[PDB]
Amino acid sequence: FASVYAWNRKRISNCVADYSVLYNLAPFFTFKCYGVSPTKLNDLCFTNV
Amino acid sequence: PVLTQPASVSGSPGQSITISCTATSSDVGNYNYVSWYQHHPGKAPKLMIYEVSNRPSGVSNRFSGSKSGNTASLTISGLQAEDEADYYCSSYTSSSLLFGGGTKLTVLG
Amino acid sequence: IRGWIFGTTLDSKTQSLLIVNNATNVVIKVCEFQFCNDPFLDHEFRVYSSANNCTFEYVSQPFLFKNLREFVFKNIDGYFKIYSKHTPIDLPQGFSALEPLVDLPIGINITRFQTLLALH
Amino acid sequence: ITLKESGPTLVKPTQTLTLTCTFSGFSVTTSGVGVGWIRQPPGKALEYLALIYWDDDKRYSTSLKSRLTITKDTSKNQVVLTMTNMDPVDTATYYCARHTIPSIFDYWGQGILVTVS
Amino acid sequence: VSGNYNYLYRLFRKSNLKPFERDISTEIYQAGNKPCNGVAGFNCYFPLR
Ligand SMILES: *[C@@H]1O[C@H](CO)[C@@H](O)[C@H](O)[C@H]1NC(C)=O
Ligand SMILES: *[C@@H]1O[C@H](CO)[C@@H](O)[C@H](O)[C@H]1NC(C)=O
Ligand SMILES: *[C@@H]1O[C@H](CO)[C@@H](O)[C@H](O)[C@H]1NC(C)=O
């Protein structure tokens, strides 16, 4: 992972946004969503991610 | 997160005096609730203008104001010798309300 | 028989509709009722032990050879509609139409119901 | 629509200052109306201290949040502000004023001068 | 001044409401396949915000 002063970024496109895959990363500490419900993530489709 | 004002203003009676107050932060948001007070030594502060340009009752029509961007201005028309007071601005921020530094008005003659 | 309970889980988790008749007026309440294990009246009553939040409340004229009574309970868009007919008397063969009685603006989810009997 | 202030004018260092504001002509139990406190140390601009609303919601200046406590008694039309650990530098005139949204403070009282020594 | 928090709205629900339906329940919402039993951890939310 990159340092915070020089954070990295990757463009996501042309894929299926399955968010259950990344729910096996940790016991979980911080998980917050803005403008979108945690329940509608596996539903909505975005132009630029 | 500080309201900035001029230290003082001056002019002759009958002339127009402008007292400015400018925000130095985005914390003010809409900056649509700007109040102005007239403070005479030994007396309680009086509200002259509220919500940017409105007058309270008991206030002379010589006092008015307006906003441009994130800066507000108080206009004192027909300056009187009785207008010598410390003028203050006040507005809301994200977790508090602020008062300005205070501008000292002097009437020349 | 002298009333009905309408609701879902029929406990103090959701709102329930309680309709109980009387010798005088009928009392209708919608509250988060905690209903009795086996609701009945005793002539006082043992229908519910407690209730939390109440919204709708209504009191008016009673809904009630042997007598025969017919009711239709319909629930559309939050409005609980009751139709009824009373005649002198399994079921008789013949034709008789029921007519509107009350229309209750509740906004309640009903999936199950139970009757209320008076014991003596 | 008036507000009067009373309390100690001389406080010793590290002690607690208690000021009581008594108001009349209006109620503080009405929506949109509260009562707050402001102070003005010599040569300085007005400083916000504390504000209590009609529903007993209590808000404080971020720099004095740990030092101020504000309470009210709606049966006597009184509001009380207490400030702990008074510093020698905490010399100012304190003011009680009515709080509203479209206009921040109005109907300011004459104020009480408090000196720490 | 610091935010009015006395007004609540529902963000999490099992399904959608019918016309003029009212639901006052504050039962904790389970977003996953495990009984959180009121413990607001991962996939367990308080309905109102
Ligand atoms: C009917 O029940 C109500 C209580 O819900 C009571 O106040 C009323 O007096 C009763 N009427 C008769 C005729 O018993
Ligand atoms: C009624 O509902 C409100 C809001 O959820 C709740 O605070 C109150 O405690 C409930 N009443 C009872 C008796 O539980
Ligand atoms: C009542 O709520 C349950 C969920 O507990 C739902 O399955 C049912 O369809 C609802 N019924 C009505 C009429 O809304």
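By the numbers in Swiss-Prot, the shown part of chain A spans 347-395.
Using the three backbone atoms N, Cα and C, a Cβ is placed for every residue, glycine included.
As recorded in Swiss-Prot:
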type	residues	note
VARIANT	A:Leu368 to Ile	In strain: Omicron/XBB.1.5, Omicron/EG.5.1
VARIANT	A:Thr376 to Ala	In strain: Omicron/BA.2, Omicron/BA.2.12.1, Omicron/BA.4, Omicron/BA.5, Omicron/BQ.1.1, Omicron/XBB.1.5, Omicron/EG.5.1
Using DSSP reduced to three states, classify A:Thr376 (variant position) as helix, strand or coil.
coil
Take the Cβ of A:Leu368 (variant position) and count every other Cβ within 10 Å, whichever protein chain it belongs to.
8
Can you tell me how many other Cβ atoms are located within 10 Å of the Cβ belonging to A:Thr376 (variant position)?
5
